[PDB]
2 protein chains.
Amino acid sequence: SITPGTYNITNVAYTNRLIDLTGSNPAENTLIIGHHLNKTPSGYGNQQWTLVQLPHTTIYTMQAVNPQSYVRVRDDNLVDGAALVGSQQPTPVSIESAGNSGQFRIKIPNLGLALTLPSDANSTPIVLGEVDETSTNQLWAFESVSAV
Amino acid sequence: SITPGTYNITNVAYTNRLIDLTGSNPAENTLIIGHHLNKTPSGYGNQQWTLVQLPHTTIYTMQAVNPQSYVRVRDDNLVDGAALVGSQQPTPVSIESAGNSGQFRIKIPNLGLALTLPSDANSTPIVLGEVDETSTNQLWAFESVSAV
Ligand SMILES: OC[C@H]1O[C@@H](O[C@H]2[C@H](O)[C@@H](O)[C@H](O)O[C@@H]2CO)[C@H](O)[C@@H](O)[C@H]1O
């Protein structure tokens, strides 16, 4: 399982893309997108995500460092194609190991849906897609944000 | 949401029945049943349940005081009629208020299934059943345990 802590999160199909909250904006319904790294070595606070775990399970919340918005599915509408956005309230996610070491799926608990990135263009929105075991557009890797 | 802590858990249709781990047995796959209170004022450790919450959500685990077994759906088989059992691996549950003051449903997240007690017969097993708006055999209330 991924240990609790603060991370950058990169896509496996598109290795030059991080999970990013548009414009560092705290408003409801601000889009979550794929984007190039925006500061060396670990980004500004809109590309750093704090993971909190329910012990002895694979269930987590995800919250940005600055501003302090959670990851949520828009309008709590748990269907194929729905948008990911920033909000004052989270959607709980299940972070599940895949076939290769160090690759994870970010899944909706108990439903056949997962976070996916459909293109390499900068600022493409992240959306839900059907589970597909080997599709690298819905697999992700974690890099720690290390402080002193 | 219900405050974290240690509780007895009584059915709303059948107020003489507590959630109980059969025989205080530590084995994997031991049945969870409805049963009369087994000690004054708050039972032994097989009738006392500790609730741990994921912050800013309604998702919890449930663990008995002695032996220290979690609540699990048998073989992780999330369908109508499946058995509830004791195990070292928990199933995450969503605990949601029902309005009359102090009453709740104990649901499987994102599915229309909930813990149900089918009869008042002593030692009847607890199973999954479908959610509705009116039946009292899928509603539960809580008594705090005073450790001292
Ligand atoms: O059978 C449910 C009931 O078991 C009690 O424990 C019994 C056990 O079943 C029996 O095999 C034995 O030899 O004596 C034990 C003590 O009477 C539990 O105490 C009760 O809470 C239920 O779980």
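For chain A, we keep the numbers from Swiss-Prot: what you see runs 2-149, in order.
The header says X-ray crystallography, 1.0 Å.
Every residue gets a Cβ built from N, Cα and C, even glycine.
Copied from Swiss-Prot, the annotated features are:
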MUTAGEN   A:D21 to R  No sugar-binding, hemagglutination of human group A erythrocytes nor toxicity to Jurkat leukemia cells
BINDING   A:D21, A:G24, A:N39, A:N47  carbohydrate binding site
MUTAGEN   A:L55 to R  No effect on sugar-binding, but loss of dimerization, hemagglutination of human group A erythrocytes and toxicity to Jurkat leukemia cells; when associated with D-111
MUTAGEN   A:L55 to W  No effect on sugar-binding, but loss of dimerization, hemagglutination of human group A erythrocytes and toxicity to Jurkat leukemia cells; when associated with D-111
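The recorded positions recorded for this entry are A:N39, A:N47, A:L55, and the Cα of A:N47 lies nearest to that of A:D21 (mutagenesis position). A Cβ within 8 Å of the Cβ centre of A:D21, A:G24, A:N39, A:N47, the residues given for carbohydrate, is found for these other residues of the same chain: A:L22, A:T23, A:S25, A:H36, A:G44, A:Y45, A:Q48. Around the Cβ of A:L55 (mutagenesis position), the number of neighbouring Cβ atoms within 10 Å comes to 20. DSSP gives A:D21 (mutagenesis position) a strand state. The Cβ neighbour count for A:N47 (carbohydrate binding site), using a 10 Å radius over every protein chain in view, is 23. There are 12 other Cβ atoms within 10 Å of the Cβ belonging to A:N39 (carbohydrate binding site). Filtering of the recorded positions A:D21, A:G24, A:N39, A:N47, A:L55 by Cβ separation from chain B (threshold: under 8 Å) yields A:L55, ordered along the sequence. Within the set A:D21, A:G24, A:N39, A:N47 that the record links to carbohydrate, no two Cα atoms are more than 11 Å apart, and one pair reaches that distance.
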